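> Have a look at the structure that comes next, please.
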Amino acid sequence: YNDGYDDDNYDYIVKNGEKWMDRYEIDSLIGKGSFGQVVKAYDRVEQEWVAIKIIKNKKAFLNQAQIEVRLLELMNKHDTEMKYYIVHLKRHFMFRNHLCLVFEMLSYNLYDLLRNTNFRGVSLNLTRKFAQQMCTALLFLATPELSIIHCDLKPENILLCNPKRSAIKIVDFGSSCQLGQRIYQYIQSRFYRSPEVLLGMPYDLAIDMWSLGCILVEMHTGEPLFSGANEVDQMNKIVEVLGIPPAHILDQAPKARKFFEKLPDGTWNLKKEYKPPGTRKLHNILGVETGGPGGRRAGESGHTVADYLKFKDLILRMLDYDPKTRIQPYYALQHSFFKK
Ligand SMILES: COc1ccnc2[nH]cc(-c3ccnc(N)n3)c12
């Protein structure tokens, strides 16, 4: 396979120390995904550290990464401070039959950060700083020329710039598309998958805002909001918190009958373990009146009942079952939660 440079997964077998095109020194493997791998490398020409995404030596992953290159170059074309919430692609090249995208070096992802909290979550103040950046990021992607749906927003795809600051960036546009399809695919990671994608419905940019509401509650509490074992468990866990989706959604939904039954009077309820619908109030999950999650924020600065109420309000508007009325990034940024 590829003069011994590839394993039987079509991945490039990475050697620490290796020098490339008399330009890059491969330090180490910092990432793995469906696409291939990510390595830390030193650019002797630009006197800087970089991340090199080495794509699998297989036509489909190469074509996917060519779409990622296209979308990343489209975003870098834009003359706005908001494009600094997306990881910067410096250049790309074919090397030993692998497409290699060269990115700015970033730090830990938001899941690493939750692990350093021992899954007890970060302060409401640091949550707000991440939420602000993520809404500006979604505002930038919803720019009509771009109209980019990320489709795989999760803690693992949101990285810190550096370990000292609260600045973050979104990576991995390999699952992304531009609006102009109105088709269904099995997409998003299950814990962050929107009700419309579960229901087999067509999707737009609103699915990334669903993912963001789930991510933000997790960043504060330490745990996934909706940690489903499967799509049925996933919908069931969403319905525990948010209740039954509106009938006007379920009436259009190709997979409605996988999760719900339509009753004689035309109302919908869950199919034949779990708490009754709307029993697991976000009010209680966040500990609004009880010192936050597991009461660990009891008399802490910036964790007042009214702070939790503003947060709860933002998230419930991000977790709207209706993609039409789910809050859009601009209005999320005007929310009283960010008037600090
Ligand atoms: C593990 O991933 C990283 C680690 C550190 N810095 C990084 N800079 C850019 C990436 C990255 C990874 C995957 N896809 C994309 N588009 N970018 C990255």
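For chain A, we keep the numbers from Swiss-Prot: what you see runs 136-407, 414-481, in order.
We read in the header that X-ray crystallography, 2.6 Å was used to get this structure.
Placed from the backbone N, Cα and C atoms, the Cβ positions cover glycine too.
From Swiss-Prot, here are the annotated features:
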type	residues	note
BINDING	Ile165, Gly166, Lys167, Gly168, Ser169, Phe170, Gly171, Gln172, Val173, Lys188, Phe238, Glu239, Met240, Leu241	ATP binding site
MUTAGEN	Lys188 to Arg	Abolished protein kinase activity
ACT_SITE	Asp287	active site, proton acceptor
MUTAGEN	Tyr321 to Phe	Mildly reduces kinase activity. Does not abolish autophosphorylation on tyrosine residues
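Where in this structure would I find these features, and how exposed are they?
Cβ-based neighbour count (10 Å, all protein chains) for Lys188 (mutagenesis position) stands at 25. In the three-state DSSP assignment, the secondary structure recorded for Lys188 (mutagenesis position) is strand.
In the structure as shown, the Cβ atom of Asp287 (active site, proton acceptor) sits within 10 Å of 22 other Cβ atoms.
Around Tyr321 (mutagenesis position), taking its Cβ as the centre, 10 other Cβ atoms fall within 10 Å, counting all chains.
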> When you measure from each Cβ to the nearest atom of ligand 1, which of the recorded positions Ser169, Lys188, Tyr321 fall under 6 angstroms?
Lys188
> Return the single residue from the binding-site residues list (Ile165, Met240) that has the minimum number of other CB atoms within 10 Å.
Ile165
> If you skip the near sequence neighbours and keep only those at least six away, which residues in the chain come within under 8 angstroms of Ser169 (ATP binding site), Cβ to Cβ?
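Same-chain residues close to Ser169 (ATP binding site) (Cβ under 8 Å, separated by 6 or more) are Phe196, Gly309.
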> What is the straight-line CA distance, in whole angstrom, from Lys407 to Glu414 across the 6 unmodelled residues?
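Unmodelled segment endpoints: Cα atoms separated by 11 Å.
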> Measure from the Cα of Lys188 (mutagenesis position) to the Cα of every one of the recorded positions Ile165, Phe238, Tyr321, then give the nearest.
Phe238
> Round to the nearest Å and give the CA-to-CA distance linking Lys167 (ATP binding site) with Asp287 (active site, proton acceptor).
15
